[PDB]
Amino acid sequence: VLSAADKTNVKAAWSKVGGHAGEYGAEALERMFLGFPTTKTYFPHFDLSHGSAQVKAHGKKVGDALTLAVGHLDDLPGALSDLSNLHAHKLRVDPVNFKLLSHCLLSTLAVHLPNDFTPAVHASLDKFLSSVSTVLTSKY
Amino acid sequence: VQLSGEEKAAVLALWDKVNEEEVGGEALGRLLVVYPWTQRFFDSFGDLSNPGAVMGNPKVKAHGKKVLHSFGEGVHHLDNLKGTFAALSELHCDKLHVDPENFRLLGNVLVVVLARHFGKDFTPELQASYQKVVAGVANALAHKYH
Ligand code: HEM
Ligand code: HEM
């Protein structure tokens, strides 16, 4: 998200994603906990077990946070300025952790949508995922 | 690096299905399309304009293959990375002057292309592993940057 051609790939690419957002939301998280273990300390209150209705019931929360932003490309600071006060104010999440989620979520999409995850779109998504990351780490 | 027999066996069995040309030209290509600033180092290789030119460029493919072969040597010298890349490191810092972080980048790009190529069999379990390998090769390629 930013440039036109980019805001065009994101809405298009995400329609590809469609109603599998929370599933994917789930998986990305699952891939970041195992892959990048430190991230797991931000969730002491969590069933970090593979199958966890909790890790499973947050990916759907993350998926929707992301579907919304997709529909709010022209203004991200405002449409997430709660998630912004959440990750940055109440939780103190490190700006290097967002890349780990951005990497995982992308590694995932590549797993469920091989033909659609092309270079041009992969470019765009990386950008969209950088922008959203910024907004949330904006209160720093 | 430091991991597990069942993980190693896994990592290895996957590496016998890796077409090094395909997955090779794919990593380097995306690196260039997704992180355009790295177009600066490979500057001779003709036309690297739109992603269509990058991807179907014979010199991206041929260097890609040289990159992934170097990766395998590493997937097979599990315990001696530093030694393995104790030269690709010197040629990267001195002659090339390439930032350490650009490595981790090409790495995560290599994990993503494995991801699309091997679908569901590229389990969070198995990527869990690859991050370690990509982590180790990165640390080794920058080892000589002091
Ligand atoms: C793409 C970026 C991200 C998105 C879209 C996202 C989404 C969300 C949302 C929507 C909530 C609040 C749900 C609610 O109001 O109940 C939340 C909570 C939370 N997020 Fe994220 N998040 C992101 C990145 C991260 C990262 C990188 C971490 C740390 C590794 C993280 C850790 C947390 C924690 C600890 C909570 C509170 C958990 C709880 O007790 O319910 N988030 N996230
Ligand atoms: C994942 C880590 C990397 C590996 C395993 C790798 C591997 C290699 C290999 C095997 C060669 C061939 C050496 C030779 O021809 O004798 C090479 C050369 C080269 N590499 Fe890397 N590379 C990595 C990351 C990077 C990055 C991030 C950049 C750019 C930012 C880069 C830029 C170059 C350049 C410019 C050459 C010279 C190519 C030529 O004109 O012959 N490498 N690399």
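So for chain A, numbering is Swiss-Prot's, and the shown residues are 2-141, in order.
The header says X-ray crystallography, 2.8 Å.
Every residue gets a Cβ built from N, Cα and C, even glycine.
According to Swiss-Prot:
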VARIANT   A:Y25 to F  Exist in both chains
BINDING   A:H59  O2 binding site
VARIANT   A:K61 to Q  In fast chain
BINDING   A:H88  heme b binding site
Inter-residue Cα distance where the pair is A:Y25 (variant position) and A:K61 (variant position), in Å:
8
How far is it from A:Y25 (variant position) to A:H59 (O2 binding site), counting Cα to Cα, in Å?
11
If you measure the residue listed as 'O2 binding site' to A:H88 (heme b binding site) at Cα, how many Å is it?
14
